Every structure is written in C-alpha cells, then in structure tokens.
Amino acid sequence: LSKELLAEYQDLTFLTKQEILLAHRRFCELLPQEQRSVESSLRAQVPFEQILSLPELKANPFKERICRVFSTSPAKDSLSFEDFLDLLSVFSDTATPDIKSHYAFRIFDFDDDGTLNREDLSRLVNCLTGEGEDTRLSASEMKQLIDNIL
Ligand SMILES: [Mg+2]
C-alpha cells in the first residue's frame, strides 16, 4: 500500500519503547557530551556522518535519499527524531510483505512518482539478484524478465 498505511502507523505509536532507550544512549555515544541529554536530542538531529552507524541505511551508499525522501528537511543529511523513530515502527515486517515493500520502496524511491521507475527498478532487482554477478549480467535484459512477469 502507499503512504496510506504508514500514515496510520506514524499517526499512532507502532514503535516500541525499548528501541527508544537504546537510541537515548547507544546513539548518544556518537553525539557530543553536551548533547548526551535526550532533552537536546528531541530537537537536535543525528548528523549523517554519524548515521553511517545505522546498517538499515547501508542498503544504499548515498543514503542522501533517506534524508530527503524519508525526512522532509533543508539539511537532507541529518536524520531527525521525528521520523527516525517512525522508521523503526514502519520498518516492522510484522504484517504481510506489503509493509516491507513500502519500506524498501519509499527508501529506494527517490522520485516517488507512484511506481517503480528506471531508478528503483535497478537498485531493486539489483540487490536481490545482485548487480553484476551470476544472475543478470551487464545488459538491458532486465527488461525481458521484468516485462515477462508484468
Ligand atoms: Mg519511482
């Protein structure tokens, strides 16, 4: 489903509390001492440089998409508390795969036109099949199969 499903989650609290505890400390480890107080973390965002610690984003080198797409801020390089938590919630593959699809989709979808564009289409079957590997090789054959399923 579209942001319609997640829209209901964020507007709620599907996010656990324990995970938050870790963020308060575990993360404050990379944040200055004068910021160790979660009090300044609710307004302060996590610098991209430090975010490199979160493997969740490792999915794509230039997470620049996570900042702008996942978060709506001018910096576009500092995960803010706001969504940060909401991310862990929506990132819950509890329900069917549909939820997961939205997770990886929105993240991989930088344009967000309403479907998988050449941009996502690649990064997509790329991670699954494995760009430049055994599966599909260097070529446009990615259209033959993708078109065979559609
Ligand atoms: Mg797209």
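Chain A is numbered as in Swiss-Prot, which gives 8-157 for the residues shown.
Per deposition record, solution NMR.
The backbone N, Cα and C atoms fix where each Cβ goes, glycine too.
Under its mutagenesis annotations, Swiss-Prot gives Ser78 to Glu the following note: Phosphomimetic; promotes tumor growth by an indirect mechanism; in isoform 2. Neighbour density for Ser78 (mutagenesis position): within 10 A of its CB lie 19 other CB atoms from the protein chains shown. Mapped onto three states, the DSSP output places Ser78 (mutagenesis position) in coil.
Feature annotation from Swiss-Prot assigns domain 'EF-hand 1' to 103-138; the stated evidence is sequence analysis. Packing against the domain 'EF-hand 1' (103-138) from elsewhere in the chain are residues 8-10, 12-13, 66-67, 72-73, 75-77, 97, 149, 153: each is 6 or more residues past its ends and has a CB under 8 Å from a CB in it.
While the structure shown retains the original residue, Swiss-Prot records the mutagenesis experiment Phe115 to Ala with this note: Loss of binding to ITGA2B. Around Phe115 (mutagenesis position), the same-chain residues at least 6 positions away in sequence with a Cβ under 8 Å from its Cβ are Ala66, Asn67, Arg72, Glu126, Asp127, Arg130, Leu131.
The secondary structure of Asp116 (Ca(2+) 1 binding site), as reduced to three states from DSSP, is coil rather than helix or strand. Listed in sequence order, the residues of the same chain lying 6 or more apart from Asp116 (Ca(2+) 1 binding site) and placing their CB within less than 8 Å of its CB are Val76, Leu123, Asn124, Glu126, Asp127. Feature annotation from Swiss-Prot assigns Ca(2+) 1 binding site to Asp116, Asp118, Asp120, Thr122, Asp127.
According to Swiss-Prot, the experimentally introduced change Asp127 to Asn is described as follows: Cytoplasmic localization. DSSP gives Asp127 (mutagenesis position) a helix state.
What Swiss-Prot notes for the published mutagenesis of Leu131 to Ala or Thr is this: Loss of binding to ITGA2B. Counted within 10 Å of its Cβ, the other Cβ atoms near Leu131 (mutagenesis position) come to 17, all protein chains included.
Every protein chain shown contributes to the tally, and the Cβ of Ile153 (mutagenesis position) ends up with 14 other Cβ atoms within 10 Å. Here the residue is the original one, while Swiss-Prot reports the published mutagenesis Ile153 to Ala with the comment Loss of binding to ITGA2B.
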Shell list (Ca(2+) 1; ref centroid = CB of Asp116, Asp118, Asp120, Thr122, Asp127; cutoff 8 A): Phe117, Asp119, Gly121, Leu123, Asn124, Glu126
Cα-to-Cα gap, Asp120 (Ca(2+) 1 binding site) vs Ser78 (mutagenesis position), nearest whole Å: 17
In sequence order, those mutagenesis positions of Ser78, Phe115, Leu131, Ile153 whose CB lies under 6 Å from ligand 1: none
Protein Cβ atoms within 10 Å of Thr122 (Ca(2+) 1 binding site), excluding its own: 10
Candidate with the highest Cβ count within 10 Å, taken from the recorded positions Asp118, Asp120, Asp127: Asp127
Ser78 (mutagenesis position) and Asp118 (Ca(2+) 1 binding site), Cα-Cα, nearest whole angstrom: 14
